[PDB]
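Novice: Please read through the structure below; I'll follow up with questions.
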Amino acid sequence: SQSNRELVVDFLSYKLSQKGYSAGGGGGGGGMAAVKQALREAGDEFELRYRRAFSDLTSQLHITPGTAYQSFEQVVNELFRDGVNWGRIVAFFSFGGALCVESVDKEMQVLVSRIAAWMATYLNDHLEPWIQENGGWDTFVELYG
Ligand SMILES: CC(C)(CSc1ccccc1)Nc1ccc(S(=O)(=O)NC(=O)c2ccc(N3CCN(Cc4ccccc4-c4ccccc4)CC3)cc2)cc1[N+](=O)[O-]
């Protein structure tokens, strides 16, 4: 669903903007303004909390011009290996943002667009099914937002 794609572009932009960088922002364009906000906030606390499992994980996969989508999907699978939930859902995004920020550091913003697509796909072929069977996103905001 295009809706999801909007969240990715928005979340990614917010993550990049936090490090000074910039990109095609999405905090107002489409709809689901509440979802975007609730997500951004949820992402912040994500990194903050949790001592281990975060700084090392990001290193597990180093997105590269040669890297394939299959290599990125494997990292995501591990995240949702013991089921799926709003808690882990945020991880998916927080993980993508980190990759984008890294690509920029190595003068590879072009990769950013790629990560965005890779996320949109997995989002509509793994979590999408679950999200629909959990009160959609509206619930994520009602509980966490
Ligand atoms: C109230 C508050 C606002 C507090 S902050 C918060 C805490 C946890 C999750 C979200 C928000 N939100 C809040 C509280 C509790 C909840 S909750 O549904 O009970 N969910 C959790 O507590 C929770 C979910 C997943 C977790 N890991 C992710 C993947 N693994 C490696 C791991 C750990 C960390 C990062 C990446 C990875 C990872 C990387 C690469 C591949 C796979 C996994 C191990 C650890 C740890 C805790 C959700 C939310 N939520 O917003 O969705």
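The chain as shown is numbered from 1 upward.
For this deposited structure, the header notes the method as solution NMR.
Each Cβ is built from the backbone N, Cα and C atoms, and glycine gets one as well.
According to Swiss-Prot, the mutagenesis experiment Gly87 to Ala (Swiss-Prot position 138) carries the following note: No heterodimerization with BAX. Annotation of the published mutagenesis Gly97 to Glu (Swiss-Prot position 148) in Swiss-Prot: No heterodimerization with BAX; the original residue is retained in the structure shown.
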Novice: Just to verify: the residue among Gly87, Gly97 with the fewest other Cβ atoms within 10 Å, which of the mutagenesis positions is it?
Specialist: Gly87
Novice: Expressed to the nearest Å, what is the distance separating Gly87 (mutagenesis position) and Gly97 (mutagenesis position) at their Cα atoms?
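Specialist: Answer for this pair: 17 Å between alpha carbons.
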